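The structure is given below, and queries will be raised subsequently.
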Amino acid sequence: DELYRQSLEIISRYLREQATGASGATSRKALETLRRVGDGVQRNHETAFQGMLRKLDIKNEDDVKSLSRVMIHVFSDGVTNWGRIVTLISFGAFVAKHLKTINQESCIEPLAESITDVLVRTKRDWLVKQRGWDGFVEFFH
Amino acid sequence: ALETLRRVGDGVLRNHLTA
């Protein structure tokens, strides 16, 4: 509820910002932390990510809602960490770029809302226990 | 589905906690 609202803001802003452009304190350092680490991941895997984007293929919002069930499975091996969290958000910013390249900037927020659902609604336990976004900021010192 | 996000994910983690 409050974890979700913060999470969504941080994530929406990042995906919207990375779309050819640019209410809390922790949300401040979070977005900056997410900027640094997030941009890094995309560069470091600009080809591995493109390989996912292709084998997934993404034209409409019906696709975007399917990529949801993929992300939810990411934490199926029972393994949850900040590397995976940020990688998911990174791949979201990547998928948000390919989203506007095809004019469908309208699918970006749904994507942001979708990414947040996973973290907040399916991982609230680990997330809450890991000092939320503060822990995210702290971890990626 | 696609679990390669794990590989990159777990990889990005490890490469940070040990830098």
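Numbering of chain A is taken from Swiss-Prot, so the residues present carry the numbers 172-193, 202-320, in order.
Placed from the backbone N, Cα and C atoms, the Cβ positions cover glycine too.
Features from Swiss-Prot:
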{"type": "MUTAGEN", "residues": "A:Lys208 to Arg", "note": "No effect on ubiquitination"}
{"type": "MUTAGEN", "residues": "A:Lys234 to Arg", "note": "No effect on ubiquitination"}
Could you work out which of the mutagenesis positions (A:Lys208, A:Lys234) has its C-beta surrounded by the smallest number of other C-beta atoms within 10 A?
A:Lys234
Give me the Cα-Cα distance between A:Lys234 (mutagenesis position) and A:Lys208 (mutagenesis position), rounded to a whole Å.
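Counting only the Cα atoms, the answer is 34 Å.
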In this deposited model, 8 residues are missing between A:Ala193 and A:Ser202; what is the Cα to Cα distance between those two, in Å, rounded to a whole number?
18
